[PDB]
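J.: Right, I'll just put the structure down here and ask away after.
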Amino acid sequence: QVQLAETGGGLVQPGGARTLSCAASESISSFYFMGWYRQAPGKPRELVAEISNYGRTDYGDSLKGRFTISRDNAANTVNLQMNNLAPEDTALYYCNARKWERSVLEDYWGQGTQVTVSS
Amino acid sequence: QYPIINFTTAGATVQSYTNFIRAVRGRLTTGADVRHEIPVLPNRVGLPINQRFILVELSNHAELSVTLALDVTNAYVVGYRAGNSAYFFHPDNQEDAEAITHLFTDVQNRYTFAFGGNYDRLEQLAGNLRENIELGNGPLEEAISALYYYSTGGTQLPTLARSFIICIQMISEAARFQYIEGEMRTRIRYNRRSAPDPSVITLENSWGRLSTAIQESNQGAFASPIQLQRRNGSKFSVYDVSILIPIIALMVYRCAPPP
Ligand SMILES: [Cl-]
Ligand SMILES: [Cl-]
Ligand SMILES: [Cl-]
């Protein structure tokens, strides 16, 4: 049972920034993908960014250029740099790790970190 | 003792492949557990060992045969026998380790690989991602030969990993997904080989997520949307079980249904 721990959430003004960090209970290279998802008010949980073990990335529509997902193999973390924030970015952000187990790609999830953008 | 299903690439047709995959499905589940019109594989927990595996005996144009062993709880290849040698992926746990000891017990040469057989390891060992490994009757023909020749040093490890990747998708994934069966049927029909496109790859990546979402769903409604890919790689979200009924053929067991 993998554990994921998120930090970096908080309250910022528009144009503000956040650095979300996700720590894992095992080597991040154990995971085929790691990702960040967010659940905004009224909306279902959605993909923000995913990165594979080989540096392939994918981003939710319109988040490329604004957010950056990156791995830190020394710190053993996956991180989300969030720049030029707007109220639309308010959401609970979740770290995701995906690991092949018995031929099944299993999901692990952090508890989430709130990001609130307020004027 | 375990049930055997035969398939040959020699003279393979849409018909023979269809009958092959349907037979594999029929041996994987008894059809007793169906959820939202999609069958669920047997639950690993408490499953009698006598019901645990099925064998897929593959033959090719060179009339070489290898027998893959499939775990009915995930429809996956756990090892194979070729003549007087058998090879098994390194099991994740003691239970699985105990379970595979019941396979190929008359074989004289028995070997357990140090590595496991999940795609991440197979791709790494092959030096290729699934997106860059061609599928179809030809590739299957070649994989069978490669598998057959491993025991006498005629096959190097990366070629063996690639071969496993081909077999697994054309058998395990085809059984799991009508969609992927359809992809192989197409290749066979038009005598073509080709790498799987993003729709196939993302389906494969999502078998666990789809199984969980469907089985945990609130009366068919997903607790969260699952993103899949079109053939052209574009993304779309699935929100409920209904659209997946023609796509998924088998689910891994996750939890018990209500009455
Ligand atoms: Cl073909
Ligand atoms: Cl050999
Ligand atoms: Cl299962």
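Chain B uses Swiss-Prot numbers throughout; the residues present, in order, are 40-298.
Yeah, the Cβs are placed from backbone N, Cα and C, and that goes for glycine too.
Not my notes, these are from Swiss-Prot:
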| type | residues | note |
| --- | --- | --- |
| ACT_SITE | B:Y158 | active site |
| ACT_SITE | B:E212 | active site |
| ACT_SITE | B:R215 | active site |
| BINDING | B:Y115, B:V116, B:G156, B:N157, B:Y158 | AMP binding site |
| MUTAGEN | B:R83 to A | No effect on the toxic activity but suppresses the vascular leak syndrome |
| MUTAGEN | B:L109 to A or M | No effect on the toxic activity or the vascular leak syndrome |
| MUTAGEN | B:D110 to A, E or N | Suppresses the toxic activity |
| MUTAGEN | B:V111 to A or M | No effect on the toxic activity or the vascular leak syndrome |
| MUTAGEN | B:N132 to A | No effect on the toxic activity but Suppresses the vascular leak syndrome |
J.: Taking the residues B:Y115, B:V116, B:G156, B:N157, B:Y158, which the record names as binding AMP, find the longest CA to CA distance and state it in Å to the nearest whole number.
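T.: Output for AMP binders B:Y115, B:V116, B:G156, B:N157, B:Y158: max Cα distance 11 Å.
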J.: Does anything in the same chain, at least 6 positions from B:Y158 (active site), have a Cβ under 8 Å from its Cβ, and if so what?
T.: B:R169, B:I204, B:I207, B:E243
J.: Suppose we draw a 10 Å sphere around the Cβ of B:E212 (active site). How many other Cβ atoms does it contain, all chains included?
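T.: I get 23 for this one.
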J.: Of all the recorded positions given, B:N132, B:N157, which has the fewest Cβ neighbours within 10 Å once its own Cβ is left out?
T.: B:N132
J.: Given the recorded positions B:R83, B:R215, which one has the fewest other C-beta atoms within 10 angstroms of its C-beta?
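T.: So among B:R83, B:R215, the recorded positions given, the one with the fewest Cβ atoms within 10 Å is B:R83.
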J.: Applying a 10 Å Cβ distance cut-off over all chains shown, what neighbour count does B:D110 (mutagenesis position) have?
T.: 25
J.: Of all the recorded positions given, namely B:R83, B:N132, B:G156, B:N157, B:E212, which is spatially nearest to B:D110 (mutagenesis position) at the Cα level?
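T.: In terms of Cα distance, B:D110 (mutagenesis position) lies closest to B:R83.
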J.: If I take the alpha carbons of B:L109 (mutagenesis position) and B:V116 (AMP binding site), what is the distance between them in whole Å?
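T.: Cα of B:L109 (mutagenesis position) to Cα of B:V116 (AMP binding site) measures 5 Å after rounding.
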J.: Looking at the recorded positions B:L109, B:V111, B:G156, B:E212, B:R215, which ones have a CB within reach of chain A, meaning under 8 Å Cβ to CB?
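T.: Going by the Cβ criterion (under 8 Å to chain A), the qualifying recorded positions are B:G156.
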J.: Across all protein chains in the structure, which of the recorded positions B:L109, B:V111, B:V116 has the highest Cβ count within 10 Å?
T.: B:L109
J.: Using a Cβ-Cβ cut-off under 8 angstroms and a sequence gap of six or more, which residues of the chain neighbour B:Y115 (AMP binding site)?
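T.: Spatial neighbours, sequence-distant, of B:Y115 (AMP binding site): B:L109, B:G156, B:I207, B:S211.
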J.: Going by DSSP, is B:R83 (mutagenesis position) sitting in a helix, a strand, or coil?
T.: coil
J.: Going by DSSP, is B:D110 (mutagenesis position) part of a helix, a strand, or coil?
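T.: Where B:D110 (mutagenesis position) sits, the three-state DSSP reduction gives strand.
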J.: Specify the nearest of the recorded positions B:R83, B:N132, B:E212, B:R215 to B:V116 (AMP binding site), where nearness means the distance between Cα atoms.
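T.: So, of the listed recorded positions, the one sitting closest to B:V116 (AMP binding site) is B:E212.
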